[PDB]
Amino acid sequence: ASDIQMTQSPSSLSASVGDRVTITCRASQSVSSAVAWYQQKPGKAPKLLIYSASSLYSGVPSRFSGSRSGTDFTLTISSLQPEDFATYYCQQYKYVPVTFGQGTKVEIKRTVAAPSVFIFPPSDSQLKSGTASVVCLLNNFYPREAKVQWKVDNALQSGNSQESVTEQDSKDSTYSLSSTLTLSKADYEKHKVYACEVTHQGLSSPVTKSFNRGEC
Amino acid sequence: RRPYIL
Amino acid sequence: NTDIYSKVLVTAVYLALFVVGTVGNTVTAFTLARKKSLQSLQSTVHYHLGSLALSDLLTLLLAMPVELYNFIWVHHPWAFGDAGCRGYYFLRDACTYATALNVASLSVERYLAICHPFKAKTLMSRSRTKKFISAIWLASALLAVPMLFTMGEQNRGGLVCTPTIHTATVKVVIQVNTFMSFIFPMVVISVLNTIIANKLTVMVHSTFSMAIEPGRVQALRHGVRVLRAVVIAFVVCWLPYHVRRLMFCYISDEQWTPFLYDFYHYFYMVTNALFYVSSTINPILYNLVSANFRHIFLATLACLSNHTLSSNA
Amino acid sequence: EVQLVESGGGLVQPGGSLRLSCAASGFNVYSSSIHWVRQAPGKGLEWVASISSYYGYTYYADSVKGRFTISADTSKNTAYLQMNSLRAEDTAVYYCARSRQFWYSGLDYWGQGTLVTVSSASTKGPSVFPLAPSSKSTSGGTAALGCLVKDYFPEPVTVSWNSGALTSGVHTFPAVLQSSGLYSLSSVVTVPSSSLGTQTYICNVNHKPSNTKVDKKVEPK
Amino acid sequence: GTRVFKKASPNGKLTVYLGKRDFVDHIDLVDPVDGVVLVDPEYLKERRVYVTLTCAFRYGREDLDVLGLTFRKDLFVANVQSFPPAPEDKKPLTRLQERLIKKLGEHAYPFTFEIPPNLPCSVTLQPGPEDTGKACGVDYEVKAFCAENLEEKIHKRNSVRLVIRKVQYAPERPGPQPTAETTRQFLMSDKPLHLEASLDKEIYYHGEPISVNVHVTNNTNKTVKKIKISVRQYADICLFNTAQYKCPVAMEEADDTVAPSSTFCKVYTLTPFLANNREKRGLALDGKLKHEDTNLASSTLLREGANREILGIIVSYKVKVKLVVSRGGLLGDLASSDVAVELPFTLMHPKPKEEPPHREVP
Ligand SMILES: COc1ccccc1C1CCN(c2nc(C3(F)CC3)nc3ccc(N(C)CCO)cc23)CC1
């Protein structure tokens, strides 16, 4: 065995309280039953859930169950509680290069919310410093799957923009987006047209906000 | 004479 | 009163015996003492083997250097005084007693271990073996301390190393020395070794099995042949010595001639060479009987289908 | 109480060295195996090294075979991970984990994890840039106001609006690592347009590792 | 679990199914070795399929020019005829056998071996640094072969061999606390030197530390200059003659001094492991399947009364606490009289709930 690859098919999953959650892990080579599952909350260490592909670790609630069929392994959560929203990893420990899966994040589900888009031009201090970073802030949007297109001065900008994503609110359970468009001191003044287009699937049609130099 | 040595 | 050629030949054979016996006994002691992990707890033959090897080595070292200087070359001046003339004889007699008792104790061990192994498992232990070895050495010393009183120095150049006590006591001290050094060891060794050889043949060259290491066994080559050759050699290598020591004192003040004088002066060297041969013979028997011992001794001398799958029912 | 305590993580240069310590408590080094697992920021778990200490064997990942060295102090019941020739790809949170030596190889006990940062950059304070709300361009019912934090390398800088007075859903965002090597984060909040020209909103940006606190105010033009 | 092990013959016509490879030896009875063998009646051509359970002692011979050549001495042999069922002389079917037969069809035939008690467990003797061959020790093996009669030359292509292990686990109820005491009076002493050593528990697990509480009361005029405490493995091996071996697996030499007319009390902790004992050739290890690393051999649990003199390997452990005393009066103080006690203890694995294999292998 050169190096076993553990492939978790669901990279991200959304489910409600009480639903049945099934996460599967595929091994590129037969690793027998030497497979373990781990739960990891944000900022905390991973917690072992099951081992030997079926055995439940002490203290783990009976909701979690593991099962092996062939070279594949499956972790099932019955009656998904609000405490079960975390990232789950499958690990094989049959060869000393023990390998983990890429992880499966379990999210909460509710009604789809429409994003709200705001555009903030760079301040005078930013222009005076020498670097311009115009940002468009995307407010609450449930699906979490969106994109940012600038098309500043009728020219699309890509390969430099960076996007930030916050986690679900502890009560609202909705995300937010903040994208930064890098620009230079001369680049900001050269082009007087800026925009931020949203490719969110929640809205029926794309929503675009446009801005111009000197606008309040 | 005698062997003298034992 | 000896020819130069005879003295030269005796000196040469004595030096060859010295080197052979010293090397063999020292390497034997190292082999028996060079232990590894997982020491056996029910085997005690190595203790007796080491005791006998040490006895032979002490005989060699405390016999040849002193004897060759004065007795072999019929030197008239005894190079020491009275303390030396007593101590050398005491040490020599202690060495002979230790050798005889060590061979007898080895015969007793082997037989206990062969005839009644299950009895000897509890009857014989390492602590008991050490106690027995110390007891036989102390008995050898306590039997040889008579020689301290018997021997002395006289004048008759002219330093004389002779038993200075009256011949009446000498003829009885030599008698008891010969008895306890030859006759009892002779009967014990002969009887026990003959019984062991007979038992080996009825129960069956690779006739025996010995667990030298955990899960490792070895065969005992030439068992009965060596078991009888040891008795034959002890008879040959000792009986002339004791017969000479007896005839030195059991002859009256008659039948004394220069012919008998020279005969004694030559028979002394002959019988002492025969006596010294036994001090070298033992490691040779050890090598040709035990393969593992021979291997370690020579090393020290040189260094000196398908595959199982899985499924579900 | 079975636990593992980690220490020795922090800032390194791309080529420096570190030693991590796992103070084991509640179990022996001969009935347990000690493993090191790192998690790069935003990535998953990756096993690094392991020590058995009963069979006297040590294992390493193929990417850290020569640079990393794992060892255990039996008397102190402490395992060590000495990492040399550190690279930027070694930036991660390193956990020391335990497994049964006999008849088990899953990780049942984990440490809290020590973050290890490897970059050429140095500690630097932030520079706040106000984000003036565009009432002529923002269609939200409540006006959106934010502040920009840029060029701060060390541990994340705390940002508070009006010294924590604002409770209108302040959305702080995780800092991203720019090409230069310095982090940048933005904090936004939706405020009703009624108090746009009356209520002054000040975002307090306090950076403890750099000891640089800057206060800024945002007001629409 | 529901998993099974299968192994086929070189020609592929014969295959053996086992639900386990380690069988627990409870002190009264052992786990039955029940399995299923799948045959090819169109290929046998009026032949028979025999399954054999063999307990064998593998040993080497040092009086040989060839190195790494070993023998086998059978300690227990059992035979069953499988493809033609016995005339109602067939063991009852276990549930695993039912599942295997229903899964495999009509050409699957069961076999069951009942290992009698007082038989040796699987123990492997540690080979030396220079040893190229098969490790010595006692192991069990299941072999199925197609043959016309039992007394025939077995062909390699028509037979399949499977190594199995007989194991024991730590008793649930701990025994009395191991306590040893001694009183020593020297030659010109007339006063007693008292030594009291004890262990914290009677049963220990592999990799678990051992605590020795040593209390020395020196009422004599001699000085204890060094305290030696070691854990020793005892191997009672009966292959052709009874032999006992002793091996220290953990040592602790302490330069602790006890003055005359003084009292001493200390606790010492020791842990036997294999990493520092790999050079000791012949050391008893737990039974191996092929070559994998195993811990030190577990303590062999014998019957309640007598039932000794087993023809395999019996493993036990003791803690020896030795006090060395500066002898004076007759020697030059180079040697030292030793006062020692021994504490026997049990060193085994706890009762598990799954397969022992850790599944860790590069
Ligand atoms: C000096 O030789 C004597 C004198 C009196 C009685 C017995 C012996 C034997 C000593 C050596 N040898 C052995 N004999 C036996 C007998 F069983 C046949 C009695 N077992 C041995 C076991 C081991 C061993 N070693 C050399 C140790 C290492 O392998 C030698 C012998 C043959 C003669």
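Note that chain C carries Swiss-Prot numbering, so the residues on display, from first to last, are 57-212, 220-267, 283-382, 404-412.
Here the Cβ of each residue, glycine as well, is placed from N, Cα and C on the backbone.
Annotation of the published mutagenesis C:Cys381 to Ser in Swiss-Prot: Abolishes palmitoylation; when associated with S-383; the original residue is retained in the structure shown. Residue density at C:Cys381 (mutagenesis position): 7 other Cβ atoms are found within 10 A of its Cβ, drawing on all protein chains shown. In the three-state DSSP assignment, the secondary structure recorded for C:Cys381 (mutagenesis position) is helix.
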Note the 7 unmodelled residues between C:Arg212 and C:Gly220, then tell me the distance between their CA atoms, whole Å.
10
Distance between C:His283 and C:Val267, Cα atoms (Å), gap of 15 unmodelled residues:
10
